[PDB]
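One structure is given below, encoded as structure tokens.
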Amino acid sequence: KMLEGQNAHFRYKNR
Amino acid sequence: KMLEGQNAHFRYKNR
Amino acid sequence: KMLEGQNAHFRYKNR
Amino acid sequence: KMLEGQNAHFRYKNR
Amino acid sequence: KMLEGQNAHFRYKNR
Amino acid sequence: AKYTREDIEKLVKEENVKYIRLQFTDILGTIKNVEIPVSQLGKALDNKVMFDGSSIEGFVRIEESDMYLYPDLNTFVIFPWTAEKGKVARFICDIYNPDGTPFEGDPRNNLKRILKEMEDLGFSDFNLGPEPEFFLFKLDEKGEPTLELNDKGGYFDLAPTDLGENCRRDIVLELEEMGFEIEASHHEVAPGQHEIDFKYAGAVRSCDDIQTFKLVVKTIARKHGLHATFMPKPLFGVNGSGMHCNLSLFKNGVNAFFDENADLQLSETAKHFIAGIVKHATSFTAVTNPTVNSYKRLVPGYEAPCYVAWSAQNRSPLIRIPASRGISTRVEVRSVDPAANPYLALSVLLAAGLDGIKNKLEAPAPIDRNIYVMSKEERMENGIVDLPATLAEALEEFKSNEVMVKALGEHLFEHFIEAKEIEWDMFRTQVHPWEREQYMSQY
Amino acid sequence: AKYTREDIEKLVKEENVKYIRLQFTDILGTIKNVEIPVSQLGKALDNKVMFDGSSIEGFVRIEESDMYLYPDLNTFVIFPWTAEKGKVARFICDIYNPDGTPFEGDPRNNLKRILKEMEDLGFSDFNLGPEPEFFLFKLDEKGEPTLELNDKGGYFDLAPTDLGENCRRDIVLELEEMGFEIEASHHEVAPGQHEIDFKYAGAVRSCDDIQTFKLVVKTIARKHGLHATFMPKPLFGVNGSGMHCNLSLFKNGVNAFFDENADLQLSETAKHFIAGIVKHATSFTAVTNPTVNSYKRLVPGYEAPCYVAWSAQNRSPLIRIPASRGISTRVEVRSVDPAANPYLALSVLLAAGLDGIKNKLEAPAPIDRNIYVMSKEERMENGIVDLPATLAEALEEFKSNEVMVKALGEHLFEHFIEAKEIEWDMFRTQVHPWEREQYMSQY
Amino acid sequence: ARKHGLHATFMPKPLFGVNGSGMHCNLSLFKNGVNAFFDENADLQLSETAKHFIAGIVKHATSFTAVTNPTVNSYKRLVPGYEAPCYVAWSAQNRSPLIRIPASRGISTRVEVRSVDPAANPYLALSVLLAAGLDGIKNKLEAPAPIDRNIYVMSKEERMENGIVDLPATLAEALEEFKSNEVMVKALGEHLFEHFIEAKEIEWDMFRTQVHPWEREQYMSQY
Ligand SMILES: [Mg+2]
Ligand SMILES: [Mg+2]
Ligand SMILES: [Mg+2]
Ligand SMILES: [Mg+2]
Ligand SMILES: [Mg+2]
Ligand SMILES: [Mg+2]
Ligand SMILES: [Mg+2]
Ligand SMILES: [Mg+2]
């Protein structure tokens, strides 16, 4: 889930 | 791992 | 002169 | 050169 | 491969 | 065999054939042909027609090199969609150097040349049962592939009777009219993914099938307005097209990996065969997953294998043993995608198979436990190495494993690395939109 | 120093400042700020404004953590284009752990600690006179960045420059009204390209400008209808933006690299230096050439280096010894691209230099013929190791060497590989438009 | 072609960047039902009639190019590396030799001249080949060193060190290399000739004076 948040984190830096 | 492709495996199954 | 005929003869062949 | 050979080859099987 | 920089340099100088 | 000189020739005239294609398959794994008029059929059968057989080297051909064209009579088939004034047939062909000696570097001939070795080892038939998958996209007024999938189905759906499978059938119903024995069809995990599986047959009789397949699929899809595509992972986010390969060594009409009173009824032949496979799995990757996109399939989460392990009830294993045994007892290599030269695959796949049975290599502990739940460090604490992550990682592992090299040939080897160092060579000097959206506002 | 407390304070009252922005720099480099009002200038100077600090670990912030902001009084500056309802100032800041101690991790204070190490070795300074290159693209009605260059000029061009010069002057005649000492500006190789170069400076003092620059360039370019971008290689086939880093070590107020009656007027001080920068050029590239696109720049051709070696006359050298000497004697590291964190670059660069000077490594044979005529074999023959081919191989080697990891330091190192393998897997799991145009109709 | 709404043009290099069309010629001589180029006991199974004929084409090759490749466009197909045979040399192999000796023997034994293109005049073209193909059979000419290594990877200057001279570069570079060769002249017809030499120069002098937009992308703006 950090992995979802991190995942989440990752959708607005890699875009 | 599997939770991202399954996470995808599911996204289209549920749209 | 033929030069203007040739010339006119050429403008076809070359277009 | 062959490279332009293989070049003019590799702009057709790579497009 | 100054030829590619020149290839870099010349594709421009010329298009 | 199946057909004779006489059979072929009377068939053509009783059925009215007016045009003959002489089919072979290039290294990159594209199906090529050189076309002749029914008139020339004979000089064709006399194995006399010639050509520039550097058409095989693909796009790393460098020297018009003459080559003959020996058709295999039994690979004969007329095409139905035609008949428009002359039905048009086709044969497959063994390429032969200028001197009656097979062309060493012909994809096809290589499989037969790999097949010889097996006989000397004793197995009578090496069989393959393909499960090849595909997307049908939609075309436009112009007639151009688009990104519009065909359907909005998923695993095994009953796609209403007009748009989803109305194409799936049309294909399946036609291949029978061409002499294929389709075991069946369904749908696949993704929106627009399909699959039709066919019976098994000798490596060479099945690669043919494969080639043929891809073709017909593609010619009946346009007939319906869509674009067929067997490309590995066309759409990001969505599952890919794999082309699993079920193998099974034989010994004078009997299945080899079968052992009734044994560990999972698995002979010490298959325990060794699975071993050769498990061994060169990372080396033979560049050939079974041969292009720059085959590797945006090999990522975890889509069912496709990413690790080197063998079980029979598992996540995403690089190997799979279909439960049923008997003559059916068969290994299932699931990392093979439909955009790899079927021919070279059987080869490197039937090759690592023979490297084990021979040196008598030893099967490892079948993975049933949690392979996905660990890291590449913790799994590194086991015999579970990763499958490459790019074509380049995959080419390195290939030039190193000696037995792999010897499976293609000094020739089919060289040009292959060649055409592939270039394919990789261009996809990485390029600049893809992706790179530009990140780094244009940020950097 | 330069500005004093009562000094700032009078500049604000007289200049009428209504908004102070506390700049620091993140790990990926991004110059972020924390904006406060002139009303709070006091608690800002007192080094007492706290803030969630993991804003530095970038898109790999795990935990919110309170940190302080110790503003350098000299990095002070007011903004002119924001000159209306109270101009709007900005400082640059030393992030510090909560207790009192500097933040181990702060990109910046990491150069100061790789700088302490310098003194402990005897040197007095360090100097960086960077030449940073940049494309200027046009925006649209909407205001979006397009792919239309601002001009069509070329190397040092004139009349064509005017459309991008009309800006290149605007950019360059504002930085003067900002305190800069810009050596000079010309126009770069491909269209739309441009480059301004400023006066050398001490490591921190300079990178401070690096940041600033990248920002005033974009501020002024947008205020013209175009979008300044610093992508290493934004357009394919066209030349990439670079950002050469001319270095030079001092030791007691005097150029340590200078030596009159010496082979190339070079000291046995600059040799061990060149020697070190040749001894981690492949293991500090992850840092210097840190993004995925920075490796579409390093393709042989467009003047970009591709192989490790040095000279004072060469096509694309990894090192480059400017000819001018004396207090100008310098080593030019040309691989560094403007998509590299100023701060962390100077770190691996002054650390790979000071591991030579100490260990006394001995520099190699400077080149003159061609490192482009001998393949990857005839090159990996004489200490000519090609720079990495992808961010990923670029990381592979970065981890592989101790001297570097100690150069950032556990926390910085770890979050970086961490922040960077992520960047890689996306781009690696992604399917691009190219991969598609290729395989859709071939497969 | 039209019938199916398309256009078909045998033009040498219609599109740049793209391969041109090469109308290759396979040549073989007989003397009484039996292929003369052929020879049981011999190297490359090649009769002397052949090496003799070969040296022929290899000599005059540079010359009859004005007649085997007569268009202004034809010189833009023969650029390096598109398989176009840019150099005068014979082989049974190589990137793109001017003469390719197939592998079939028996009666197919033959000489392929790939210089020739679809926008040639079949008949004239042909009389000039049979032409240099015979100067050689008659004056017993000495064939040269077949192409091994490969000459593409060489300067125009190390090649020049072998009997290797390039092909004409322009339709103008040709014509003159045609006029100065006594055997194409007498080869064609002193009439077919005055009207060919001429018919083309005029062609050339019409290409030569126009102002091709190319120059404009190039000069209109910069200068
Ligand atoms: Mg070759
Ligand atoms: Mg299936
Ligand atoms: Mg399967
Ligand atoms: Mg410079
Ligand atoms: Mg410069
Ligand atoms: Mg030919
Ligand atoms: Mg005689
Ligand atoms: Mg004369």
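Following Swiss-Prot, chain F residues are numbered 2-444, in order.
For all residues, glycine too, the Cβ spot is worked out from N, Cα and C.
Secondary structure at F:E333 (Mg(2+) 1 binding site), taken from DSSP and collapsed to helix, strand or coil, is strand. If you look up Swiss-Prot, you'll see F:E132, F:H245, F:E333 marked as Mg(2+) 1 binding site.
As annotated by Swiss-Prot, Mg(2+) 2 binding site applies to F:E134, F:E189, F:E196, with the evidence given as experimental evidence. With a cut-off of 8 Å between CB atoms and residues at least 6 apart in sequence, the same chain places F:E189, F:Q194, F:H195, F:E196, F:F231, F:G241, F:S242, F:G243, F:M244, F:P339 near F:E134 (Mg(2+) 2 binding site), listed in sequence order.
Per Swiss-Prot, L-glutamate binding site is recorded for F:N240, F:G241, F:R298, F:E304, F:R316, F:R335. Residues near F:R316 (L-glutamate binding site) in space but far in sequence (CB under 8 A, at least 6 apart, same chain), listed by position: F:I372, F:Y373.
Feature annotation from Swiss-Prot assigns domain 'GS beta-grasp' to F:16-101.
In sequence order, F:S55, F:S56 are the residues of the chain that are 6 or more apart from F:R62 (mutagenesis position) and have a CB within less than 8 Å of its CB. DSSP gives F:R62 (mutagenesis position) a coil state; it is part of no helix or strand. Experimental mutagenesis at this site is recorded by Swiss-Prot as F:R62 to A, annotated: Highly resistant to inhibition by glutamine and AMP. Regulation by TnrA and GlnR is abolished. Only small differences (less than 2-fold) in its steady-state kinetic constants compared with the wild-type. Similar sensitivity to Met-Sox that compared to the wild-ytpe.
According to Swiss-Prot, the experimentally introduced change F:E304 to A is described as follows: Highly resistant to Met-Sox inhibition. 8- and 2-fold increase of the affinity for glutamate and ATP, respectively. Strong decrease of the affinity for ammonium. Residues within less than 8 Å, Cβ to Cβ, of F:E304 (mutagenesis position) and separated from it by at least 6 positions along the same chain comprise F:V190, F:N240, F:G243, F:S317.
All protein chains considered, the CB of F:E10 (variant position) has 15 other CB atoms within 10 Å. Among the natural variants that Swiss-Prot reports, F:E10 to V is described with the note: In strain: PCI 219.
Swiss-Prot gives this note for the natural variant F:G43 to E: In strain: PCI 219. According to DSSP, F:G43 (variant position) is assigned to a helical segment. Residue density at F:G43 (variant position): 12 other Cβ atoms are found within 10 A of its Cβ, drawing on all protein chains shown.
Natural variation at this site is recorded by Swiss-Prot as F:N253 to D, annotated: In strain: PCI 219. Sequence-distant neighbours of F:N253 (variant position) (same chain, 6+ residues apart, CB-CB distance under 8 A): F:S125.
Of F:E10, F:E132, F:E134, F:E189, F:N240, F:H245, listed as recorded positions, those near chain B by the criterion of a Cβ under 8 Å from one of its Cβ atoms are F:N240. Taking a Cβ distance under 6 Å to any atom of ligand 4 as the criterion, the recorded positions F:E10, F:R62, F:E196, F:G241, F:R298, F:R316 reduce to none. Of F:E10, F:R298, F:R335, all annotated as recorded positions, the residue with the shortest Cα distance to F:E132 (Mg(2+) 1 binding site) is F:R335. Once Cβ contacts within 10 Å are tallied over all protein chains shown, the binding-site residues F:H245, F:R298, F:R335 are led by F:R298. Within 10 Å (C-alpha to C-alpha) of F:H245 (Mg(2+) 1 binding site) lie the following recorded positions from F:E10, F:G43, F:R298, F:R335: F:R335. Spatial neighbours are here defined as Cα atoms within 10 angstroms of one another, and by that definition the neighbours of F:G43 (variant position) among the recorded positions F:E10, F:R298, F:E333 are F:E10. In this structure, the C-alpha atom of F:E10 (variant position) lies 46 angstrom from that of F:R298 (L-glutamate binding site).
The DSSP secondary structure for F:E10 (variant position) is helix. Over all protein chains present, the Cβ of F:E333 (Mg(2+) 1 binding site) has 19 other Cβ atoms lying within 10 Å.
Listed recorded positions: F:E10, F:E132, F:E196, F:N240, F:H245. Those with a CB atom under 6 Å from ligand 3: F:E132, F:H245. With an 8 Å limit on C-beta distances, the recorded positions from F:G43, F:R62, F:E132, F:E134, F:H245, F:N253 that reach chain D are F:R62.
Under DSSP, F:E196 (Mg(2+) 2 binding site) is assigned to a strand (E or B) in the three-state scheme.
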